[PDB]
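Enquirer: Quick one: structure below, then a few questions.
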Amino acid sequence: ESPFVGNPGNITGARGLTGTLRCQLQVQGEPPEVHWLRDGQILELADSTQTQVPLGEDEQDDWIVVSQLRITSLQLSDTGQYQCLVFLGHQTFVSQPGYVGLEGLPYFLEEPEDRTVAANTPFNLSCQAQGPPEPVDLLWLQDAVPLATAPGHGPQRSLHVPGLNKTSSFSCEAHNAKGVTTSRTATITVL
Amino acid sequence: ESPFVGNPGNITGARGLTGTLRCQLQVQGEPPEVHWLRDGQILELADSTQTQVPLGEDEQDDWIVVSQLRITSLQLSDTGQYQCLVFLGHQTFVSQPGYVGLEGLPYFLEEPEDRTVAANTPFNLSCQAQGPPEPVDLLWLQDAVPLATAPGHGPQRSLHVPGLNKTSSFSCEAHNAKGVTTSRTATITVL
Amino acid sequence: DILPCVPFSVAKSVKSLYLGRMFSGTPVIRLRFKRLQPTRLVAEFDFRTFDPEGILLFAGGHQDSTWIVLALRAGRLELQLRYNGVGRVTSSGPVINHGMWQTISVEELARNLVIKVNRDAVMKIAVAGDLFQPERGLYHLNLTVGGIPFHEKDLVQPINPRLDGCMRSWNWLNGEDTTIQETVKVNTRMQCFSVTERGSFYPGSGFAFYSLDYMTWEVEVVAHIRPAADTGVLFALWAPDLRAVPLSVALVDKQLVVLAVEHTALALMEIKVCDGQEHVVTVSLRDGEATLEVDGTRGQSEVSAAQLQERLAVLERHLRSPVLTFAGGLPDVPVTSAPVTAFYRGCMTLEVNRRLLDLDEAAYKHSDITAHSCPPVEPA
Amino acid sequence: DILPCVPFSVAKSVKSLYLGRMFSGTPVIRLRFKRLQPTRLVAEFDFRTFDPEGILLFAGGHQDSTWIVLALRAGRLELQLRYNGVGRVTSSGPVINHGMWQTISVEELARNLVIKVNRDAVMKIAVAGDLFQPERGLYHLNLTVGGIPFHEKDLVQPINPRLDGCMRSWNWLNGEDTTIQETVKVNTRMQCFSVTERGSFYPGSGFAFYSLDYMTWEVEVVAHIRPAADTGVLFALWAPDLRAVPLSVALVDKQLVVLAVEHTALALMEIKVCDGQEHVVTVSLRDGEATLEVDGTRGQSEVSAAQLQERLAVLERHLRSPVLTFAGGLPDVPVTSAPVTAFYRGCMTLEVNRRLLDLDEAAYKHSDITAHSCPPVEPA
Ligand SMILES: *[C@@H]1O[C@H](CO)[C@@H](O[C@@H]2O[C@H](CO)[C@@H](O)[C@H](O)[C@H]2NC(C)=O)[C@H](O)[C@H]1NC(C)=O
Ligand SMILES: *[C@@H]1O[C@H](CO)[C@@H](O[C@@H]2O[C@H](CO)[C@@H](O)[C@H](O)[C@H]2NC(C)=O)[C@H](O)[C@H]1NC(C)=O
Ligand SMILES: [Ca+2]
Ligand SMILES: [Ca+2]
Ligand code: NI
Ligand code: NI
């Protein structure tokens, strides 16, 4: 049968998060080195830690191996189906799979910038923001005031201001299933 | 009487060690700011953390103040008698004292240096090391071999080597009541 | 001497911290940090509550300088920011007042301010500056728990700071420095109920009262209760000047509720107060009518529509003046001022005039009364 | 069926780790670290022991590359270093084999290597390089506990790796990653005795034996014991080829010790084995004399100096050949091969010929026998 007894679990979180996957097999004599497979391919450069515990009286009896892959600053690429692999002779063995997915608050790509415009003149501000998860609804604010009933409603990614007879400020919330992340407060200076 | 109820303790350790002293008084209404005295003088720039807990129903009943001074990287100067100080009106109050002293393994000041000497020629190596605690006994080693029965015995601070017909190496242990710290291994290259 | 015919699990939790201990909205704990070098703010703690509104913690400097407040409003997390005059307030995340424990934390990661519930982020707000402020070659920062250093009127969006929630497993700016955990051990009054069910709990030692208007005139009271004593004032009206008890609902023995105007009854109704079950006492009054129901079952009056009038007439005359509404008890009045005058001991939620009474909104709540949490009925 | 007339507190400790589990000196745990970036080694753990000599942990690469070993020798901490061929060994600190718990830790602070006992430093050795080694775009490092990856003969200063000590509250390179703590829960055989007193404990299921020379010829045995069964072989000599039991001391019932040569007794002596007290059985033999003492009180022989000679004559002839010295039991021999043949169950320290027997030095110790630790006598 399959040497495994414990299969990888699942880890989902925001970018940056460090977490760990772990499988634990039991073999007969001198344990094999356990490798990690991500999306069916071999993970050549990854932080892993194998713990071997001899159950017998010699190194030729039963052993308990437990390998845990650790993902440090969780980014996008690290996303996928992960599984353990051990070679028992010319034969090969794989663990059930585990999946790791990225999922947190909105990430800004563009935020309202500071500007200094002539009075009663038109101009535009921008506000992009990616997920996952998607979709992400935007929502502007003027002098700390919503410019729409709720997120997703009103201008988004690009807000056109007809004119300003005095210095004002704009923010830009970004919402998604996880929560909300507000942008920096841009200050428009009038002359 | 004295508002205090808890007086500073004592913290002794090696250089670098971070530790904390703490006194805790109980007063009537709006607690006073608690200062720290070291060697009878006022500690103007020091990390401290006061915790105030109201015992009554208003801010004019009994309070429990607890202040803890924290010494980060314990160095030599931080050594002394410490005590808490609170002003209750034009009057003044001080806590019992607590003392913090530096005490660890030997610290090197000079270690055997690498050299390249002509064969069968004389030369000298050096090896200083301070405490506290003192006294610190030295002890050389040649090619990983003691040059004396025990610490304090044999050459110290300065070892004279008459000559070497082949490249050799010297170490220098340094002992004191706390334990021992061995120096780097110097390699003398012969020509 | 009256005794508890149905005791509750008055089991505290020495490892916890009660944020609602003081009705005066004073913070239950105040920290003052003096640090040698720049310092990132980081607070984390386990928190449990039913109260939908309240203040978790304040962190920052002077009222009109720069600070942050993390609060509960509408049962959700609210964050108010003032970074020098510039007000701001955000709200998101899941429901918090679900009665289950959880983990909340505020921190200054990057140039933003991050808030997390169960190690997962819910709010990321961009700020332009640090909470710790430079004052005399040292950085400072104050931090208060369960309340703020100033008056709610000066916040950014006012809120009733009073929060009946529990806290534990705290960590202020990294450190286990068991200093709080120590005094909280010695002061039971600072620990919370180990297990908390919904409702408001009266331990039978004080009362709470409001300044409610009843002007024609109405008086509808709905009191979901779970007694722990055979006698005690549920609801009541009080006229200060003449120390009179215009109206009042209470428990007595045998074993029954009793509506009344001043010294005279007006109706009764039997109830099995000692079965630890939720009963729904309800009283409805106005000129002409004066009925008392218990679980939808009226009781026979003690009047005669003739006497009942030489009462409601007095009552409606009392309402023509200021009247304090008491819950759970009555100030020091002569024993012959009403049918019952001893304090009620148990769980009780009051609806007065289609409005729900929030003990945090009262004009005065005795301190040992828990605004939004009742201990469980110890099954024997 | 014989039963334990004096049971011991066979209470393990699920949170611990037994380093002496395997007589074969194989490490009880092997860790293999693959890390993306440079990594500082840091190991810390709580440790308790009586054994004066043993190996705590190995950390590093290949046998002749660069590694470190932290060990116990003479009851003190020994540190061996090999940073590419360059051997080195240091020793200092307090006594460790005092039977009380403590905290030991190795780490690569600065460009030195620091060792601490109870968060206080005892040894600071200067090294020139890092333990983690670069191999294929990754840094690696192996770490074994209670033993090494190779043969003691290849160390820097050989030492008998076998260490009967307990470990708990461990932390390898920072992490609580409860992986060890898990299997140790399921395998009692890996946990230690909750309380440990001095001596060597035989659970009565195996034995240990040595190849000792007795050549005239002497045979002095001193056995401090604390039985837990009325019968059992304390000391014994065995002749492999003929499966003979030349000499043997044991317990039987009533209730007494018994010296003997092959199938025939030679002397007896009563003892109260079931009072959990330390007795000092001592046997002295050589041509002419053959006495047995128990706490300094000889017993009357069963021979006659005439028969006693048609024995010591056989014995000294047996010693003219290879003879295995057994402690606690005997291989599978016919019941009529000696007075007693069942295994001894209890605490017992043997002195054979003015020399003290170290069960770690034996040629074979059954695994369930504890080299330097006996469980306490459960007071009933
Ligand atoms: C932190 O809070 C303390 C209150 O404990 C503030 O201290 C007061 O400061 C004002 C003005 O500096 C004084 O007039 C009061 O007498 C002070 N009270 C005490 C007990 O010293 C302090 O100013 C606050 N610091 C910050 C972060 O702004
Ligand atoms: C760490 O320990 C492992 C486990 O034995 C060592 O791996 C062996 O390395 C040799 C030489 O490269 C190989 O021939 C074996 O096949 C390996 N065994 C396994 C199970 O893979 C490894 O050498 C050690 N790492 C270092 C550099 O110390
Ligand atoms: Ca509230
Ligand atoms: Ca040993
Ligand atoms: Ni092959
Ligand atoms: Ni003055």
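Since chain A takes its numbers from Swiss-Prot, the residues it shows come out as 34-224.
Structure determined by X-ray crystallography, 3.3 Å.
Every residue gets a Cβ built from N, Cα and C, even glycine.
Swiss-Prot lists these features:
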MUTAGEN   A:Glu63 to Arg  Slightly reduced affinity for GAS6
MUTAGEN   A:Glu66 to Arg  Reduced affinity for GAS6
MUTAGEN   A:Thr84 to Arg  Reduced affinity for GAS6
DOMAIN    A:139-222  domain 'Ig-like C2-type 2'
Enquirer: Output, ordered by sequence, the same-chain residues six or more apart from A:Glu66 (mutagenesis position) with a CB under 8 Å from its CB, or 'none'.
Expert: A:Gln83, A:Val119
Enquirer: Just jot down the residues in the same chain as A:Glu63 (mutagenesis position), at least 6 apart in sequence, with C-beta under 8 A of its C-beta; none if empty.
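Expert: Result: A:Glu92, A:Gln93, A:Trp96.
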Enquirer: Near A:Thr84 (mutagenesis position), which residues of its chain come within a Cβ-Cβ distance under 8 Å, counting only those 6 or more away in sequence?
Expert: A:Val98, A:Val99, A:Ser100, A:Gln101
Enquirer: Could you say whether, by DSSP, A:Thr84 (mutagenesis position) belongs to a helix, a strand or a coil region?
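Expert: A:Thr84 (mutagenesis position) sits in a strand per DSSP.
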Enquirer: Ligand 5 is in the model; which of the mutagenesis positions A:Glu63, A:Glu66, A:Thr84 have a C-beta less than 6 angstroms from one of its atoms?
Expert: none
Enquirer: Just to be sure I understand the contacts, which mutagenesis positions have a Cβ under 6 angstroms from any atom of ligand 2? Candidates are A:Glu63, A:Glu66, A:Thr84.
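Expert: Checking each Cβ against ligand 2, the ones under 6 Å are A:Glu66.
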Enquirer: List the helix, strand and coil residue totals of the domain 'Ig-like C2-type 2' (A:139-222) as derived from DSSP.
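Expert: Grouping H, G, I as helix and E, B as strand yields 0 helix, 45 strand, 39 coil.
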Enquirer: With H, G and I counted as helix, E and B as strand and the rest as coil, say where DSSP puts A:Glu63 (mutagenesis position).
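Expert: For A:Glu63 (mutagenesis position) - judged by DSSP and reduced to three states - the answer is coil.
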